[PDB]
Amino acid sequence: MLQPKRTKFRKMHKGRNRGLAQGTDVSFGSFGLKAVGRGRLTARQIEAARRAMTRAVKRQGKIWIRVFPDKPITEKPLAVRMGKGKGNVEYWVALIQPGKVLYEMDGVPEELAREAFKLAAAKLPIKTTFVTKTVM
Amino acid sequence: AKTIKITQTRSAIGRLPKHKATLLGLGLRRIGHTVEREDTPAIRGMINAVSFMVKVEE
Amino acid sequence: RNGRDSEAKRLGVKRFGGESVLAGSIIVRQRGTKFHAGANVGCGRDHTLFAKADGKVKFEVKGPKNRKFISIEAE
Amino acid sequence: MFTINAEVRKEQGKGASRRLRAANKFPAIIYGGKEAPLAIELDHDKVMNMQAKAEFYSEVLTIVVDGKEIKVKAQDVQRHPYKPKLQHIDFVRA
Amino acid sequence: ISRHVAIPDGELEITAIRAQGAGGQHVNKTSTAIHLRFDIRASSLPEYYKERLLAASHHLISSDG
RNA sequence: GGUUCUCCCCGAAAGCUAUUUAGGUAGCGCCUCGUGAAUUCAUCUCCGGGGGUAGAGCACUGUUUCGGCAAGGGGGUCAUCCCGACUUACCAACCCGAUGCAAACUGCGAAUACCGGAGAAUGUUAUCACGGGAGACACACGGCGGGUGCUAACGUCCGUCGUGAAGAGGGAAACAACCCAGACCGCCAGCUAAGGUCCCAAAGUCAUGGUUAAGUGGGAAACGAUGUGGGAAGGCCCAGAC
RNA sequence: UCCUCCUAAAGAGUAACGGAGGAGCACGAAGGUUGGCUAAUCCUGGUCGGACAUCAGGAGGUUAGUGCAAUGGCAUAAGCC
RNA sequence: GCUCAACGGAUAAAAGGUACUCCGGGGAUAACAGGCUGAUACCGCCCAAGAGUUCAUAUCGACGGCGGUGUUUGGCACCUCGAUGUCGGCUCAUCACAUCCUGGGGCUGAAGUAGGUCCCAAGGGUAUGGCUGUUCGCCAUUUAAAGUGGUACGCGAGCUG
RNA sequence: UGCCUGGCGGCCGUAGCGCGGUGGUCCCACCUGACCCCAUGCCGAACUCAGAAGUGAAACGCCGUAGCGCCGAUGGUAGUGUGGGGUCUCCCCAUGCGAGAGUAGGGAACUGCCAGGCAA
């Protein structure tokens, strides 16, 4: 997992998830995995795919994880009554909006890069899509 | 300041007091009301807000 | 395990810009000093900018640092 | 070198913009210098494949609106977030 | 030296059966939350210790393990 | 817990504050009656205003990724006792460029809402002040903006509007709170609303052009698949391709 | 019980066993007025002094400071002498 | 002159027990059950490194994910506190299929015998006892198999207590 | 009046910074001395007096420079009041309102009062 070092707070609001994404463009790499859907990517999910992605390309190329969870969402201990303050932080989720590019890759030929992301897609909950960079 | 007829089509029950008072400002009372007024942005502005439930007859 | 609060102290603008006030009429009730006193406007110990003369209100932004000022024109 | 036919718009806002985006068309804007920014509407389908050619972003076009041909250059593009499709292209009148 | 309790989740079958004793009518209707284990000898993995956990007699573990 | 004849008129709330108070009560808000008063009050147009929320942005409070750079602690050929020559393959900040996040961040910033003034029309004066008498202070749900919850609940707690509460009638098969719509009364009168028009059951087995083979319609996901229609583009192609 | 920010949906106000921290004082001076002054942290050199001693110059710029928790505010200083 | 900090302060005053309990009320508010949800549990599935001599998918399958059922434990208090007798055993059962056996088939890391796994199928069948109040469970020994659950976790105006 | 300088306001980053050049009858700064008024929690630097030979580096003004900061359309997008709809943990449609960011481009100020100077 990827935990943000030294946060200002501990626990916050759950907020709302709506709106499109910022990183529509593809930089730092050649190809990427843009997110079509709108969901919640937990830390263990993001960790799972990235490990499994470099497994496919076999150490050649570099990865750009253009996101970070940094939003602590709690859980109450089971069988407890609804009340008595907020429970403890359990994991880290990042809100992914439609159009957010998750992982990047360069220095690797298209086809092998194609299957790596395709095998990285099955670890994710939300519906994604493949995307190619473009000059301007 | 041209003479213009205003028709009330729908009923105002599930509306806001802002929209309900607009009907009171135009004299529209019951369903099937035809009252003759004049034109100016002050009057037409009232029709501009609730044009969904009122029908205009210039 | 903290659950404490404070009953709000009613801040803000009680008499907005464009209305004729009386002498001693509180214009803006501010905790800080965002607004600074202009012509015929006094500053209290709680920096509550109130009126001195009688007339209408003008929210004129003046000063090199562009702080917001309020004055009163005799109206 | 791009036969991009276009028509001058008459409705330029939010509501009318998408009604033609549903009819396979997207708006553009030709601006440059002292002239007035001409509201341009063009067919979406065509340019969807025209930007596949890399030299499209660095060369002059042969865009014609009402007979007369204007020479312009591609400035920038605002594409759709997740759906790989065009929305609005900024044209610098060259 | 490096001690972190494993106890494999997805390897241990936990059975919740009712309790025993006194305490009213509360103890015999919703006291099924009481736990009874199920740790088969087939989830060993040290290869030598689990059989030495089966041969030497003690309670909590039957004649099968 | 119960509280017995009739008609007519108007018409609530389940909120704030305090409470040895939380199923009670008092004041106010809301209601009714009487009285006295100012084009008083509401909607709309215009004008004069501050707000900083949504969104957005990343100088600032923090946080995040990559690239360029970089002293210091240390590893080492070593000082082979400090100094010191050099490198740095190392932890590699400070800084520059590029990429994102934020209720408790703002170099920015709406729509609405709100306050004041002017003008027209409408409204049995709907605004306010005073006096008598009240009730009530356990609210529910739906839309929207949110906290908590598991972005579960016919869940719980707030802002706001509607409705029920205290409103039947029509529709959603049945169904307070969903949609349409406000019952003075009589009629074997007509026209429309939401919703529907083969039959049960009032209304078209309506008109034209397309679509699906699953009874899909008539419960649902990731994912998989020469189901199949439409549109665009690309490869090869009677120097005859699959 | 009181105070600050957020929740609080850009007026005010608005609840929860919702999210974060403080108060139950201090002072004749840190009050009033007059006059002057206004930084923090780094780079450089220099007696021991080296991580930060003092001074000098420079960059920088209010990230300082303000008896205290937090917010707003402050040099026309409410900051310092 | 009051930390009258329960801080609009009743008045210093005042700790507890009640299964010997009693009275007035409440499903506004708990225990069993039903209802909504499905965190948990159970079941199925997607992806796939690896194990499996070779080989991802004979057989399992980490790291992660998407759904279903409403049987475990729970969340909420919507129904009943001017009553809904609550465990287990006996008795009598009935239904569903995610099937223990019989039956019909695919694959096999299926030679034969004997097995593993999955699909179709609910007509019928689906232990006797020791120990414990027990459901469960353990054990001895049989059997083609001694299935899993719903039915107030069936059934006390039928029985035992 | 063309230009100058100094003082005080309006407008108050298009107005301001960094860099290069440059001005002195007049003006300003620097500068000379400080036994006298006054001054340093030491010190003629700051403060103030009495003069002002000399200079124009510094300071300030002026010109060029966009080398930086700043300003900022048109269009589109986000958002959204109101009335409807869907697949209703979010979006679509009609309609009114309409950003921020970014691009083109603009841009190193303008103006008033007063006092003497300058060739009048």
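Sequence positions for chain E are given in Swiss-Prot numbering; the residues included correspond to 4-68, in order.
Placement of Cβ uses the backbone N, Cα and C atoms for every residue, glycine included.
What Swiss-Prot says about this protein:
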- E:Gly27 to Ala: Decrease in activity (MUTAGEN)
- E:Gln28 to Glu: Decrease in activity (MUTAGEN)
**Request:** Indicate whether E:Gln28 (mutagenesis position) is helix, strand or coil by DSSP.
**Result:** coil
**Message:** Return the residues near E:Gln28 (mutagenesis position) by Cβ distance under 8 Å, restricted to its own chain and a separation of at least 6 in sequence.
**Reply:** none
**Request:** Would you count the other C-beta atoms found within 10 angstroms of the C-beta of E:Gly27 (mutagenesis position) for me?
**Result:** 7
